[PDB]
Amino acid sequence: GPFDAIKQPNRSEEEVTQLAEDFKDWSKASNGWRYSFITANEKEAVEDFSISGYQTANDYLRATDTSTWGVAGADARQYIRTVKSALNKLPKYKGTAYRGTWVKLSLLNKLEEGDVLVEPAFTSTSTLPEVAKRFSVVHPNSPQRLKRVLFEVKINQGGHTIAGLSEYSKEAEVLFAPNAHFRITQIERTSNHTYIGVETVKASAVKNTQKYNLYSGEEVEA
Ligand SMILES: O=C(O)Cc1n[nH]c(=O)c2ccccc12
């Protein structure tokens, strides 16, 4: 049953909450020597990323022209740099994670196994499909048709757990720095939903395939 971990009914609140707490505990217990260099500003930035910080950071990273942001752009650049610095001091996660989002139908209709998807913003994922699906429920106004997409992400690089610092949100969250690349390993289009299996890949390792910007739908040059 491909993607049944996503499709199937959700586990109970008790189980999902316990799994998220275990993941937070594991994250803290996995802090390494690099964590001893984390700063107060980095902790403040990561701790509030999931509730509000990601909204501004990801808009800046998706902006067509950042000179239009004025003074807020300087703040956004500082925040992005701080979160990226913090991430490299936090434990890696490898294994499977999940991401719910909305993607342009016009891009989805082009996608094949082996294509590479590039996320210009930070990429937020959860180890829990229940949490990922929560971000597939509504979208803001769009003149282009958007479709619900549930990603099953095989992570072998790039992902770091922020769950140890996210005291105020128990989402079992694994975060990627901006511009993360994901190679499609399987696609299913069924009952108006789209399920995509992807594997993390290093940008410099991507060769002789087609890259697409996941947000804009535009081709990304080799
Ligand atoms: O990028 C976003 O809009 C947030 C987000 N989207 N999708 C997810 O699956 C997810 C999981 C955990 C924490 C944030 C998220």
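Counting starts with 1 at the first residue shown.
When the header is checked for method, it gives X-ray crystallography, 1.5 Å.
Any Cβ shown, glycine's included, is placed from N, Cα and C.
Straight from Swiss-Prot, the features:
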DOMAIN    13-205  domain 'TR mART core'
BINDING   50-62, 99-102, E119, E173  NAD(+) binding site
ACT_SITE  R99  active site
ACT_SITE  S124  active site
MUTAGEN   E171 to A (Swiss-Prot position 189)  Restores 20% growth in yeast
MUTAGEN   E173 to A (Swiss-Prot position 191)  Restores 40% growth in yeast
Rounded Cα distance, in Å, between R62 (NAD(+) binding site) and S124 (active site) is 15
Sorting the recorded positions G53, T56, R62, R99, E171, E173 by sequence and keeping only those with a Cβ under 6 Å from ligand 1 gives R99, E171, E173
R99 (active site) falls, by DSSP collapsed to helix, strand or coil, into strand
One residue among the recorded positions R62, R99, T101, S124 has the fewest other C-beta atoms within 10 A of its C-beta, namely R62
CA pair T56 (NAD(+) binding site) / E173 (mutagenesis position), Å rounded to integer, equals 18
DSSP output for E171 (mutagenesis position) maps to coil
Between the C-alpha atoms of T101 (NAD(+) binding site) and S124 (active site), the distance in angstrom, to the nearest integer, is 10
Top of the recorded positions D59, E171, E173 by count of other CB atoms within 10 A is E173
One of the recorded positions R99, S124, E171, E173 has its Cα closest to the Cα of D59 (NAD(+) binding site), namely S124
